[PDB]
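Engineer: So that we are looking at the same thing, I have put the structure below in structure tokens.
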Amino acid sequence: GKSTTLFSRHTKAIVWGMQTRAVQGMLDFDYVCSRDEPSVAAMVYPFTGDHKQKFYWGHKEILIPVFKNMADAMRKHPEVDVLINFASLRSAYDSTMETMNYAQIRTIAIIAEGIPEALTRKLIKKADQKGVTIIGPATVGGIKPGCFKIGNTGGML
Amino acid sequence: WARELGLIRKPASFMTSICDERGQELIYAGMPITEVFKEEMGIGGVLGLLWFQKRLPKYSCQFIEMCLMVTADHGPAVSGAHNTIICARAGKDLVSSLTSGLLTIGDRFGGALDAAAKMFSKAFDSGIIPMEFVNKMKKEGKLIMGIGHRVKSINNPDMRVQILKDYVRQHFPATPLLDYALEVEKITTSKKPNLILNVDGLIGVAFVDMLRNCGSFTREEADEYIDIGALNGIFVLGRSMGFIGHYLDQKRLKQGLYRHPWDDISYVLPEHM
Amino acid sequence: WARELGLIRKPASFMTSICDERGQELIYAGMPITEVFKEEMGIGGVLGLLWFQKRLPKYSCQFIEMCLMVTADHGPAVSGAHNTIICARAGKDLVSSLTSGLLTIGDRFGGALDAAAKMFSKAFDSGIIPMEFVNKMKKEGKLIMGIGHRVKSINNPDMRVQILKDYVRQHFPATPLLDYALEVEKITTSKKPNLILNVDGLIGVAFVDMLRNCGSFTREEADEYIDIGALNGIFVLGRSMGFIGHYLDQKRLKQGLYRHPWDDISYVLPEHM
Amino acid sequence: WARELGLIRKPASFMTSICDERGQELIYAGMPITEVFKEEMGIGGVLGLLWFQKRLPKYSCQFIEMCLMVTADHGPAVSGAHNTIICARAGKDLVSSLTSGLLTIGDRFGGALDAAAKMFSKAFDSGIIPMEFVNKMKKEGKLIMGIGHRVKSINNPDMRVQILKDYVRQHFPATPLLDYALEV
Ligand SMILES: CC(=O)SCCNC(=O)CCNC(=O)[C@H](O)C(C)(C)COP(=O)(O)OP(=O)(O)OC[C@H]1O[C@@H](n2cnc3c(N)ncnc32)[C@H](O)[C@@H]1OP(=O)(O)O
Ligand SMILES: O=C([O-])CC(=O)C(=O)O
Ligand SMILES: O=C([O-])CC(=O)C(=O)O
Ligand SMILES: O=C([O-])CC(=O)C(=O)O
């Protein structure tokens, strides 16, 4: 069941990895589009503990929680339907398989170019089996003006 | 000038929540210093506002002051006070002498507070009865820390364990962990009569009991300040009083620089390298 | 065994007079710990027993607690709290973080207490009127330390200078040195409106006033503890509360290791050596 | 007087083996200070005598001096040098400023030396190949410490890693653990 609405003004996302420049550009795009809520709910990084990262919401300082595992980030944020995987070319496949075990995710954008084609075919097969839309790999992302931006598409403001 | 007009953003580091030096008057947690003095809270009140950011009740602040005054000094032959007297006797100032005494406070000297608190907290939270807990500590090959005094055993109580224990009995609302530690010492005094709760163990278990038994703590924060080491801050802040007193005493008696005797060394150097 | 029978003498060093760890119970000056708790003396009472070896009166002990709580913290942007936050943020324990913050306390940071106390004591003991004293300080080329605030000037008082000043006015028996410092600030506010007594100056002059105005001090001991540095112990013991709070706050917010920006250095290295 | 005649025993604590201040001249391990200066050993020689109580060979002492000089400073923006500059700028003496800077050295600042040494020692002593070791560190969720630089990557070497590495290659007799770390 691939939905025809991927992103809206209620769309939240989980960014996989230390990409605070991309998350800051995400929050800048959300602020300039007169959106009430930030679209980054949590950040997942297995190489550090659970803490908070200090970002900008326009003029204001806000805190985005960075989680070690994916399960606590999925439990604490049930409104997330988008995961943006900023993992490398060798750690994107297992992270995407771990993402697709959660039914709340409706789309995954895989940013990393490089992945072998057989693992990408396995990702495509499980995406057709689960209905999750995979934007990528080897992409910069996708932009919906007024609603949501993926990663580094467009650039800065 | 360009931040006055608000056309730039600089990422501001150094996040803090314990003091507001700017503005009109000093704000510790969310309340001004004049409201601190008007409500007549003690030094335990400003430890509540500065360390925990919460207005602790009057019995909790008075107990924090009470556990500070018993921790104040325990003689000069302890290791940190020895460091304080040595550094003060070598012509140093108050900061260096107190500092060199405070740096001795670690796991062996003054470490019974936080480790005894964590030991009894892990015993009580895991649902183990004291009879099984004592056997588990015995057969793991490590002693129950916070329990065991050298000389004062049975109908000869520590007399500052007694005052703190009495204040916790009439003034605290509910004491599960203190009663657990009382059962553990009732077992270990049946083993050997001088295995009573130390002041280092009773302050620890009553401090965990205070954090998880009184109001305003949400049962992860009461277990978080133990892990961070708020028990160590109580010991170091209490013993700083006695260390500054040791500095003032060794400077007032006007004693010259100490050198250890050579008959108390017993050099074991190798023959030739 | 040969000292039990008393047939040898060993010269005993390490003279002390602030604690008696042996015997039955803890004795601070000459009184046991149960008499400390039964007489209901505060933390200022055990600073009186440990630092000065004297039972200070109730207003003096309450004033010592009062001057401890205003000294507790003054924000993170001060230099010692910056050292505490830096050392705590680099993964160190409480002792190292508090210690590295306390070692900043010297002549520039926190040195206004003891030096302001000595300055006003040498002004008052030498029989110089405040009008001549201000001119003497002006024409010697150094500022009156303990006097001068950045923002809060006239009908906008420091609001913790006010509480301490009020408590000294109703509760102290006689205040010569405080009135002398009031005349000095009445001159210097006629010069520039923000030249009021700081808390660092008022605690100093009121502490000297307390030692030389209340009982049990014999007028060389009241001038001796100022020279030794008992004012510095008040500041360091007070600010240790805020420094331990800073350690617990920077460990609870879970902030990673700090590195200074390279645009806030301005390297001026030579061209080639 | 009663210990001069030897009719009493006092239990002597404070056991030490790194210096002999008594007697004629200073003895570090078992050798006098004049033999230290006559054999022309460097500062690495007295770290060998004082820390390890052994006369290290000349390449080992020169390598100890070499690893001291690259460790000497890495700018003021590091956390300990920031503490040193803050404490020195507040009117303190050398001991307090150096001390407040040294107390920053812990697990996060300067902890990569001992923890990286223990990590590669536990990797090499347990018989794990580097290809399995990197995957084991990746799937345990913690980074290989001692590995990873911010800017200087490939054909742009650290230029003090290179000098130490070259000195270890020509002067050390056998390098199993260095070759293991090179494979990692
Ligand atoms: C014109 C245009 O611009 S169009 C752009 C369109 N094309 C693209 O988007 C493709 C570009 N690709 C990318 O940008 C990258 O692939 C990105 C975004 C995923 C970034 O990935 P990278 O930064 O390479 O990987 P990452 O930072 O996770 O680190 C790589 C490895 O280093 C490992 N690592 C990091 N630190 C350490 C350490 N100290 N010790 C050991 N290993 C370490 C990481 O764990 C990771 O391991 P893994 O690869 O097994 O996970
Ligand atoms: O606190 C400690 O563990 C050591 C101490 O003061 C004592 O001798 O009782
Ligand atoms: O006493 C000092 O000089 C430091 C201080 O707290 C302040 O800035 O007021
Ligand atoms: O030794 C450390 O871990 C920190 C350091 O000097 C660096 O910035 O390289």
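We number chain A the way Swiss-Prot does; in order, the residues shown are 487-643.
Method reported for this entry: electron microscopy, 3.0 Å.
Cβ coordinates come from backbone N, Cα and C, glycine included.
I grabbed these lines from Swiss-Prot:
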type: MUTAGEN; residues: A:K540 to R or Q; note: Decreased acetylation and increased de novo lipid synthesis; when associated with R,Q-546 and R,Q-554. Abolished ubiquitination by the BCR(KLHL25)complex; when associated with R-546 and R-554
type: MUTAGEN; residues: A:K546 to R or Q; note: Decreased acetylation and increased de novo lipid synthesis; when associated with R,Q-540 and R,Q-554. Abolished ubiquitination by the BCR(KLHL25) complex; when associated with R-540 and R-554
type: MUTAGEN; residues: A:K554 to R or Q; note: Decreased acetylation and increased de novo lipid synthesis; when associated with R,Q-540 and R,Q-546. Abolished ubiquitination by the BCR(KLHL25) complex; when associated with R-540 and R-546
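Can you tell me where each of these features sits in this structure?
Structural biologist: In sequence order, A:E547, A:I548, A:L549 are the residues of the chain that are 6 or more apart from A:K540 (mutagenesis position) and have a CB within less than 8 Å of its CB.
DSSP assigns A:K546 (mutagenesis position) to a strand in the three-state reduction. In this chain, no residue six or more apart from A:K546 (mutagenesis position) has a CB-CB distance below 8 Å.
A:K554 (mutagenesis position) falls within neither a helix nor a strand when secondary structure is assigned with DSSP, and so counts as coil. The C-beta environment of A:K554 (mutagenesis position), restricted to residues of the same chain at least 6 apart in sequence and closer than 8 Å, consists of A:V530, A:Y531, A:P532, A:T534, A:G535, A:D536.
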Engineer: Out of A:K540, A:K546, A:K554, which mutagenesis positions come under 8 Å of chain D, measuring Cβ to Cβ?
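Structural biologist: In terms of proximity to chain D, the mutagenesis positions that count are A:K554, given in sequence order.
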